[PDB]
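Handing you a structure now.
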Amino acid sequence: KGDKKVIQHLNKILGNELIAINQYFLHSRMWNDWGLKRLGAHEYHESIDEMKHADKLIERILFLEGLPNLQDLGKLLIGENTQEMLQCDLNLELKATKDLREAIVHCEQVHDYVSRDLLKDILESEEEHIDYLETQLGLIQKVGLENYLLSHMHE
Amino acid sequence: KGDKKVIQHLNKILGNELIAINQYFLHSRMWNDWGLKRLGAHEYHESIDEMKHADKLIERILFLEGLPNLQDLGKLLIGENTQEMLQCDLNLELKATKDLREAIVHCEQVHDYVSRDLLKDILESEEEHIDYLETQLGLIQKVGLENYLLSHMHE
Amino acid sequence: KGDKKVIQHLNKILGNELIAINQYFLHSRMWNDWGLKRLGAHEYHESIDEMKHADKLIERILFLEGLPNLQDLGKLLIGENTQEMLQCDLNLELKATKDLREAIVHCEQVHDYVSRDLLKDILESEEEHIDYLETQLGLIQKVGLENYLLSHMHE
Amino acid sequence: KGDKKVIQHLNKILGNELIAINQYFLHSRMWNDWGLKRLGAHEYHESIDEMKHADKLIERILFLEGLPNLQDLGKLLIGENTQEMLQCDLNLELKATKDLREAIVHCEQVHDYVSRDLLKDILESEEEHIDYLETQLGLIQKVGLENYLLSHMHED
Amino acid sequence: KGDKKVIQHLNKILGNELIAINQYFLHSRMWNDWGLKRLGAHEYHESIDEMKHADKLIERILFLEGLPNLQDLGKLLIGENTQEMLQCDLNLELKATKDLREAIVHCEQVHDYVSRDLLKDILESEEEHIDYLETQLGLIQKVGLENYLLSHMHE
Amino acid sequence: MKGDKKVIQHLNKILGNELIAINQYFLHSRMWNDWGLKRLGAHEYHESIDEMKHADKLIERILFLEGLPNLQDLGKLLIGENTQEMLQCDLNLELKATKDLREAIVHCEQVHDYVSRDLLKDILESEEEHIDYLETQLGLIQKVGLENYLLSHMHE
Amino acid sequence: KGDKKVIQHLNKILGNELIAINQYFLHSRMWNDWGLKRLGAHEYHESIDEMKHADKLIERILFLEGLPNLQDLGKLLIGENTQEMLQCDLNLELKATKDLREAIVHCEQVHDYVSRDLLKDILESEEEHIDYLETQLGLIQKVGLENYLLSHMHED
Ligand code: HEM
Ligand code: HEM
Ligand code: HEM
Ligand code: HEM
């Protein structure tokens, strides 16, 4: 059986993935509705990536004889325009990585090194998303909003 | 022999398709003349799609032993710039979908379910065109008119 | 800008093409409705050919800074049986070639040699259609109406 | 579980399909026996098409927990010559589409939209058959009977 | 012209084939509905084989200048569970082969050797079906009903 | 062309049902995989994917109609504790889903939103196919016994 | 021998082609130097097309037993920025087509129909270049100069 606090941490990370799946999927379809197809496609792939993380977390929790929690869905940060949507994704990711670091600390302490390795792989993927997000927000500043949107119309 | 009012409704839809064929073809060639080749190509494909709908309507009318009316051509809405042309297409499509809905109501009432199915397929295609048009008009607001035209110069 | 009377002549030829498109398309679908698929298929190709001429005329008018007229649709000559439909097509083409010759005369007078060359190419296509029509009407006389229809049932 | 009257309508349409299978299959083989191979082949495909509709109806009735009725075979309309055979097929199809419309009305009323969609697909196929049949009868008038039969001796 | 009693015999065998087509097709679709897909698929192929026999019988009757009887449909033996359905198929086949033998005797007596050969080919197919049916009923005894059904779940 | 306000409410209701089914079927899939019932785990995975695709189409339709898709409200997951309960939980969810779909289609018809009706009818056919699978599986447990049924679903 | 005035007209058109070859080639390389590679590539192709017209005129003059004049090079219209370069090309083409029409009139008058056909083919190609140039100048007005240049930085 797994450590009770490891399973709590894994369920907390899973909860964050479930928010991100839905937030990124809606943002993707919003961008597609507006004709910003390059943003819509990239955001769809971000949503798929979170779906795959959730899958791996669910599988680990079950192996450890815990109960995966897919019932509690936290608050989606839905923006009303491109700049707010990107900032909402970044705010979500900054919370996501804080929780990941706390979970890894606990895994190391109780010697659950396989759970730590899984979380470290998720953390790397979220830091890559932060890299993308900070880059997009900087580009809006460097080229202007209307030029940035123009750049993201075509796939 | 088909229901007389069904044939009248089908000839009304056909009349709307005939307006749309010519309006979209002219808009296409105006955009090509101006060097906005992406818009010209998309609009050509819209005109072709209306040609295919008119064909299916003609065939259905003849099967029902009615007389297809290709003689009466209503008013083309020709715009003077890119935004107005898109808005003219949208005004035409909003009228077309109203007429399609009224035609479908009558087909259902007289149990002409095959005519209804044909009209619903056309209606879905016209709503996809509305989706394109509202998206383009929204992009003009979001990226600016000159940027929008810039994006539609090359195929 | 193009010559004002050249553009009027090009719009007149365009109007003739627009009549022919619809007349041949309806005749095609009537023959298909009747199971005369060889005639229906041939007439369909005649309609497509007039569509392509209309396109070239629209493009030339716009280059010359004129306004293509797709709004005014003249009288369709719709037959009620095969022999009448063929004679109607022949009557329309004889009017078309008369107008083409008058347009070519004017283009030569004002030295619009490229418009003349475009119109000469259309004229050759219309004379090929006259060749087909006169041949079909001659076959009806040579084999009889029922044998002619029999020959045109299968594609 | 399915609506009882929906299941009754579906079995009624199934009964019509079972008549058409047999009528078209026999007309097909009669035309082949006479050397009118183009007619025989087309009529064979109409029979196969009805077999597929009957299959989908059987499958739907079973899903809805009804009993498919393959026991009751109504009256086959068999012609004695080509012109009669085509009119017999047309008469059968006109009855079939009347029954299809009444079944669709009832499915709509009780919100069985999937059964309605199946019946609408069958109806489109039967109306295509009416188009073929009315066209053939029109051709007999336009070219004459002997020329029409001549046109249908060889297959495509 | 064919012998009158040969034509009666052929119409009787055809009548048996028409029963089997419907009985096997219904049994096939019942097994599919229950998820016994191996039984459903095999029973489908049995129905198709009887359809082909009916076709050969119809063609022979017409060649002999008889009237094929597709109007009279005898009693379908429909079971309520797998063991009853298999026994119903066997009962039908035992009657079918009895009738086939009587038809062959009469064909031999009147020297209709081509009709005899066709009927013998059908008889061989029906005995192959009896072999299948007796083998399945024996397997139910040897492995038990639940194991037998388990074996026929997957195609 | 703004959507009917009640149409958008119905579409958001169906979307909410799809979101429950995605999570319920995904968890059931991974439970069956954890238990080594790989054939059930794989089939249930594909059911979850199918609901994801329906949710996508509903989100797209709502946005086109200028509504706000609701991905925030997640209703109650019906999670079973063994194979037979899990299948019955899926079936209970699907019966509720098809009831809501029928009511949404009724309203779409009333306000002449025929494209939304067609989308919902396509989803309805897919959910009725899932009901077919589930009722068949529960019938097989009764026909072959629970242990034989589980044995049959160990290997993919 | 050919008609003396026909040969003079053909040499006049040849002279116009020789100006255009050099003007378009230099404009092409100026655009490439500035990093406006789409304009540079298009203008290179315009220069090649004029070289091919010059070739056909030389061949026709020699067949007619005239002397092709490749010695006299008239005034190149070289712009100092993109907008001036396009207008310089347009000014040259409007002069070229005027001379082409005058040459065709004369060929018709003396019944040199093959020379007329050659000149009409050149005229169609020059009117296509006018179409391109007017469209580009219009695009500058519709998108603004900086956006137009932006659109022409990268080749296809
Ligand atoms: C202003 C009037 C029209 C113009 C300028 C026009 C132009 C065209 C052109 C350029 C094509 C492509 C031909 C090719 O290159 O193969 C085409 C195709 C076609 N047109 Fe038209 N057309 C017109 C009216 C119509 C009408 C009134 C109908 C029917 C009633 C129609 C039916 C069709 C069909 C069925 C095709 C083939 C589409 C496909 O399957 O790809 N057209 N048309
Ligand atoms: C007089 C009765 C029938 C005759 C003579 C007949 C004849 C045939 C024949 C010759 C074939 C083609 C077999 C092959 O060579 O592959 C066929 C196929 C088929 N039959 Fe029948 N049939 C009859 C009744 C039925 C009935 C009552 C049904 C269903 C309720 C049915 C369902 C089917 C199906 C589903 C196929 C396969 C069609 C395809 O997918 O191509 N048949 N039939
Ligand atoms: C518990 C939440 C979810 C989980 C665990 C999950 C899991 C997955 C997985 C594992 C895949 C396959 C990824 C791959 O390897 O390519 C997938 C695909 C997909 N998901 Fe999800 N998903 C969830 C929620 C959602 C939601 C809420 C939506 C839409 C609103 C959605 C839409 C999609 C779509 C469109 C695909 C691609 C399906 C295809 O076309 O093949 N998913 N999901
Ligand atoms: C003055 C009279 C000229 C004539 C009659 C002439 C003729 C031609 C011809 C016939 C071609 C081949 C075209 C083809 O079919 O692809 C050609 C190619 C070419 N020309 Fe000229 N040309 C002339 C002047 C020039 C000048 C002044 C330049 C440069 C400053 C030039 C640069 C080129 C280049 C780079 C090619 C392509 C060579 C290759 O890479 O194959 N030409 N010319």
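Throughout, chain D uses Swiss-Prot numbering, with the displayed residues spanning 2-157 in order.
Determined via X-ray crystallography, 2.0 Å.
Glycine is treated like the rest: Cβ placed from N, Cα and C.
The Fe(2+) Fe1 binding site annotation in Swiss-Prot covers D:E18, D:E51, D:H54, D:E127. Looking at Swiss-Prot, you'll find the mutagenesis D:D34 to F noted as follows: About 30% active in Fe(2+) oxidation and storage, diiron-binding site does not coordinate fully, decreased overall flexibility of the BFR, partially occludes B-pores, see Fe ion inside the B-pore. Sequence annotations record features per position, and here Swiss-Prot assigns Fe(2+) Fe2 binding site to D:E51, D:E94, D:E127, D:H130. The feature heme b binding site is assigned by Swiss-Prot to D:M52, with experimental evidence given as support. Among the sequence features in Swiss-Prot, the mutagenesis site D:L68 to A is noted as follows: Assembles into normal BFR with wild-type ability to oxidize Fe(2+) and store Fe(3+), 5.2-fold decrease in rate of iron release from BRF, greatly reduced affinity for Bfd. Experimental mutagenesis is annotated in Swiss-Prot for D:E81 to A, with the remark: Assembles into normal BFR with wild-type ability to oxidize Fe(2+) and store Fe(3+), 3.2-fold decrease in rate of iron release from BRF, greatly reduced affinity for Bfd. The mutagenesis experiment D:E85 to A is recorded by Swiss-Prot, whose note states: Assembles into normal BFR with wild-type ability to oxidize Fe(2+) and store Fe(3+), 5.5-fold decrease in rate of iron release from BRF, greatly reduced affinity for Bfd. Mutagenesis annotation in Swiss-Prot: D:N148 to L, described as About 70% active in Fe(2+) oxidation and storage, diiron-binding site does not coordinate fully, decreased overall flexibility of the BFR, loss of 1 ligand to K(+), reveals more Fe cations bound inside the BFR cavity; the structure shown retains the original residue.
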Where ligand 2 binds, which of the recorded positions D:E51, D:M52, D:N148 are close by, with Cβ under 6 Å?
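So the answer is D:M52.
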Can you figure out which of D:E18, D:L68, D:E81, D:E127, D:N148 (the recorded positions) comes closest in space to D:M52 (heme b binding site), comparing Cα atoms?
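That would be D:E18, nearest by Cα distance.
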Of all the recorded positions given, namely D:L68, D:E81, D:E85, D:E94, D:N148, which is spatially nearest to D:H54 (Fe(2+) Fe1 binding site) at the Cα level?
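Closest recorded candidate to D:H54 (Fe(2+) Fe1 binding site) by Cα: D:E94.
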If you measure D:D34 (mutagenesis position) to D:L68 (mutagenesis position) at Cα, how many Å is it?
37
Have a look at the recorded positions (D:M52, D:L68) and report the one with the fewest Cβ neighbours inside 10 Å.
D:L68
Out of D:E18, D:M52, D:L68, D:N148, which recorded positions come under 8 Å of chain C, measuring Cβ to Cβ?
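Cβ contacts with C, in sequence order: D:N148.
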Using DSSP, would you call D:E18 (Fe(2+) Fe1 binding site) helix, strand or coil?
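Once the DSSP labels are grouped into three classes, D:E18 (Fe(2+) Fe1 binding site) ends up as helix.
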Which of these recorded positions is closest to D:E127 (Fe(2+) Fe1 binding site) if you go by CA atoms: D:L68, D:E81, D:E85, D:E94, D:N148?
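Looking at Cα distances from D:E127 (Fe(2+) Fe1 binding site), the smallest one goes to D:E94.
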Return the single residue from the recorded positions list (D:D34, D:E127) that has the minimum number of other CB atoms within 10 Å.
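Looking at the recorded positions D:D34, D:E127, the Cβ with the fewest others within 10 Å is that of D:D34.
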Let me spell it out: for each of the binding-site residues (D:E18, D:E51, D:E94), count the other Cβ atoms within 10 Å of that residue's Cβ, using every protein chain shown. Which one has the most?
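Result of the Cβ crowding comparison: D:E51.
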List the same-chain residues at least 6 positions away in sequence whose Cβ sits under 8 Å from the Cβ of D:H130 (Fe(2+) Fe2 binding site), in sequence order, or say none.
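When sequence neighbours closer than 6 are ignored, D:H130 (Fe(2+) Fe2 binding site) has D:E47, D:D50, D:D90, D:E94 within Cβ distance under 8 Å.
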Taking Cα atoms as reference points, which of the recorded positions D:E51, D:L68, D:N148 is nearest to D:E85 (mutagenesis position)?
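Nearest listed residue in space: D:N148.
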For a quick check of packing: other C-beta atoms within 10 Å of the C-beta of D:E85 (mutagenesis position), how many?
13
Do any residues at least six apart in sequence from D:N148 (mutagenesis position), in the same chain, have a Cβ closer than 8 Å to its Cβ, and if so which, in order?
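Sequence-distant Cβ neighbours: none.
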For the recorded Fe(2+) Fe1 site formed by D:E18, D:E51, D:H54, D:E127, which further same-chain residues have Cβ atoms within 8 Å of the site's Cβ center?
D:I14, D:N17, D:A21, D:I22, D:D50, D:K53, D:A55, D:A97, D:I123, D:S126
Return only the integer: C-alpha distance in Å from D:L68 (mutagenesis position) to D:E18 (Fe(2+) Fe1 binding site).
16
In the same chain, which residues outside the set D:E51, D:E94, D:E127, D:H130 have their CB within 8 A of the centroid of the CB atoms that define the Fe(2+) Fe2 site?
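Other same-chain residues near the Fe(2+) Fe2 site: D:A21, D:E47, D:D50, D:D90, D:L93, D:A97, D:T98, D:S126, D:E128, D:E129, D:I131.
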What recorded positions from D:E18, D:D34, D:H54, D:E127 have a chain E Cβ less than 8 Å from their own Cβ?
D:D34
Over all shown protein chains, what is the count of other CB atoms within 10 A of the CB belonging to D:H54 (Fe(2+) Fe1 binding site)?
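Within a 10 Å radius of the Cβ of D:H54 (Fe(2+) Fe1 binding site) lie 22 other Cβ atoms.
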